[PDB]
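Novice: I'd like to ask you about the structure that follows.
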Amino acid sequence: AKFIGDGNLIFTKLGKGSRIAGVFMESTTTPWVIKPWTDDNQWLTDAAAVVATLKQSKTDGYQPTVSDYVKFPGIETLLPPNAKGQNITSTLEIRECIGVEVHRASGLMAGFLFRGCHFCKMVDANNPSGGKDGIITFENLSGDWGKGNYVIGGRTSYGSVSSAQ
Amino acid sequence: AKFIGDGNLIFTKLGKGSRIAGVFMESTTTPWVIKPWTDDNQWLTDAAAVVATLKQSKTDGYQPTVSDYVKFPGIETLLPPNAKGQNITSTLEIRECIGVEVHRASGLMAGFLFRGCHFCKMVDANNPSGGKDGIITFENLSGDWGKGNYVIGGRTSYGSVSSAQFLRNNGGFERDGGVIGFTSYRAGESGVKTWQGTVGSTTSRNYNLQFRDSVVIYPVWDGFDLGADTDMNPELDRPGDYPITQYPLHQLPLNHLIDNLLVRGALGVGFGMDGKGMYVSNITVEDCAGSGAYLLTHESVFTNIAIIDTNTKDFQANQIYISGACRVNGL
Amino acid sequence: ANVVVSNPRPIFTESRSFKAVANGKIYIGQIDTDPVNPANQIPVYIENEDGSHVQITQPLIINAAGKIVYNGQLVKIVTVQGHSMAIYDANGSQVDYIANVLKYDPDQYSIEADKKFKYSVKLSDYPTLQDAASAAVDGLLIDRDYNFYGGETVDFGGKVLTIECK
C-alpha cells in the first residue's frame, strides 16, 4: 500500500540487513508542473510557451527549478508565485543506519534520500516520476562520512534536480 | 515449484508492486528440437546435418522455426510433420496488470507474455530456455501502446523466436522501454528485435526505446534489428504510422537511443536497422559468418564502427553494406 | 481475540415468547436467498476438532433445548461459504430468517492454520543452526550469531527455503 504524504519520513538507527520492497510514494497535493518540451520531444525555448503548458499534474513535467529561470528568461515573472518554487514531493529517509537497501522504488512526484548512512543503496525500479526533491540522494550531513554507498540497477524519469547524487 | 502445462496460464488483476519470484515453466510434452551448430558451437549450414541432430529435448537446440526453413533450404521437407507446426510452450501470461515484475525467470520451453501491460519488467532472468512463444514478450497489440516495459539485468538462452521482442511500444518523449544489461543466445529471429513494419491488424512498429550494454551471441539473422519500416506496406498508407508519401520506405523518426552494442556469431547479417534522423554510436560487430551490417538507413550517422572478420563464409559480398546515403565517421 | 458469537451456545426461541423451538428444522443455504429451495440449500458438515470434516444431511434438527443436534449429540456445524439460516418450528411456520451468518472462528486449527499463515522458524527458538535448518519448511530467519569451525555442514533436507539474515 502507498506511502502518502509530503516531506521526509525518517527511520532511525536500523541494523544490518534491513529490506524495503515494493514501495510507492504519492503526494497528497497535486503540484503545478511545467513542461518545457513538445510531443515531438524537442525543447520549448520560448518562456511563454512553457507557461502556456503550465498545469497541475503529478506526472508529465517537473516542478519549477531555479535553473529553469536562468535557462528561459522571463519564465519566473510569468509563472504565478503559487505555481513555482514549491516542494510537494513524497519523500522518505533512512537516518544513521547500516545495511538498509531499498528495492523497487515507485511513485509519482517522489523522492528518496538517506542521511548518515553507510552500506546503503537503491536497487531496481518501477520507473518512478521524480518531484522537486532528488530521486536518489545521499547525505552524511548529520552523521559522519559514508562508505559502501552506491547505486546499481533500475532507472528513473523526471526530477527537478539530480536523480543520483 | 513449477507450473506445468501448455497454452496460456493467465494471471489477471494483480496490483502495483506485485512480485513473481522463482518461477519455472515446463511443458508437459517434450517437443522436437534441432541443433544448427557443431560441438565447437559454430553453425551447420547443411540442411541434412541439422535434421541429423533432430531429437526430442528442451535444451541444446530450439524447435524448428519458419525462418529456419528459409535459412537452410530443403530442411522442411526432410523434417517429419510432428516436428513442424509446433506450439509447445509453457507460457505464463500476465494479462493487463501493472507493477507485476517477473524475477528469476527460468524454465524449459518457457515464455512470459505481458499482454496490455505497462510498467512491468523482466528483472534478472536466470538462464531460461525459450520456445515458440518468446521468453520476454511484450504484446501491446491488444491494449494501448506499451510504456515502461523493460529488460533490466539477466540473460536468456534458446528460443524459436525473438528472446526480447517489442510489439507496439512507444516510450514517448520519456524514451521508456528498452533492453539494458542483457545477453541473448540463439533466437530464431533476432535476439533483440523491434518488429518490422505493421504485423497484425494494428501496428507492431516501435519508437523511442533504449538499447545499451546488450549482447546477442549467435543470432540466426540480426542481433539488433532496430528497424520498423522494412518489407511491410510499400503501398500509400502504412497503418498506425505515417504514410509512405510523408516519409519514404526505410525512413521513420523512430529516435531509438543506440550506444554500446555488441554482436558476435551471426549466421546472417549481424546488425540492421532502418530510419532517418537516427544517431548510432559504438557498434562493434566481429566474428560473424555473415556480414557485419546491412544498413537500410538513409540520413543517419554511424560513429565509431568496427567491422572486423565478418562475411567469412561469403554468403554476402561485403563486410558492410549501406543502401542509402549515410554519414559514417570512422570505420 | 475480539471475536465472539451472539449466543455463547446457539439457542433458538420463538419470536414473541421465550420458549425453545421443539422439533424444528433449520435450512442452511446461500446468503440473501431463501434456503427452502434445494438449489440454494447447501450441504452442512460437522467440524471435528481433530481436523476432520464429515458430510451429513442438509437440514439440522432442533431438539427441546433449542440447540442444534445431529446423531443425538451436540454438534458444531460449519459450511464452506457464508450461509443463511432459517429457523422453522414444528408447524413449519418461519420463526426467524437470518440472511447473513459469517464467522472467522478457526477452531480445530490443525487444517486451518496451515492455509491462513506462513511459517518461518527463528534461530532463537533452537540452540543450533542445524536444528533450525531441519525445522525450516518454508522460511528461515537468522536473528542472532552462530559460531562455526573449519568443516561444519548444515543440511536443509532438500527443502526450498527463503533465508533472511539480519
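Chain B residue numbers are taken from Swiss-Prot; in order, the displayed residues are 172-502.
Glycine is treated like the rest: Cβ placed from N, Cα and C.
When I checked Swiss-Prot for this same protein, it listed these features:
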type: ACT_SITE; residues: B:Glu360; note: active site
type: ACT_SITE; residues: B:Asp393; note: active site
type: ACT_SITE; residues: B:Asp396; note: active site
type: MUTAGEN; residues: B:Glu360 to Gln; note: Complete loss of hydrolysis of O-antigen oligosaccharides
type: MUTAGEN; residues: B:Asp393 to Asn; note: Complete loss of hydrolysis of O-antigen oligosaccharides
type: MUTAGEN; residues: B:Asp396 to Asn; note: Complete loss of hydrolysis of O-antigen oligosaccharides
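Walk me through the surroundings of each of these features.
Specialist: For B:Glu360 (mutagenesis position), the same-chain residues 6+ apart in sequence whose C-beta sits under 8 angstroms from its C-beta are B:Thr236, B:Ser238, B:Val332, B:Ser333, B:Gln336, B:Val391, B:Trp392, B:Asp396.
Around the Cβ of B:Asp393 (mutagenesis position), the number of neighbouring Cβ atoms within 10 Å comes to 27.
Secondary structure at B:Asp396 (mutagenesis position), as computed by DSSP, is strand.
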Novice: So for B:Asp396 (mutagenesis position), how many other CB atoms are inside 10 Å of its CB?
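Specialist: There are 26 of them.
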Novice: Under a three-state reduction of DSSP output, how is B:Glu360 (mutagenesis position) classified: helix, strand, or coil?
Specialist: coil
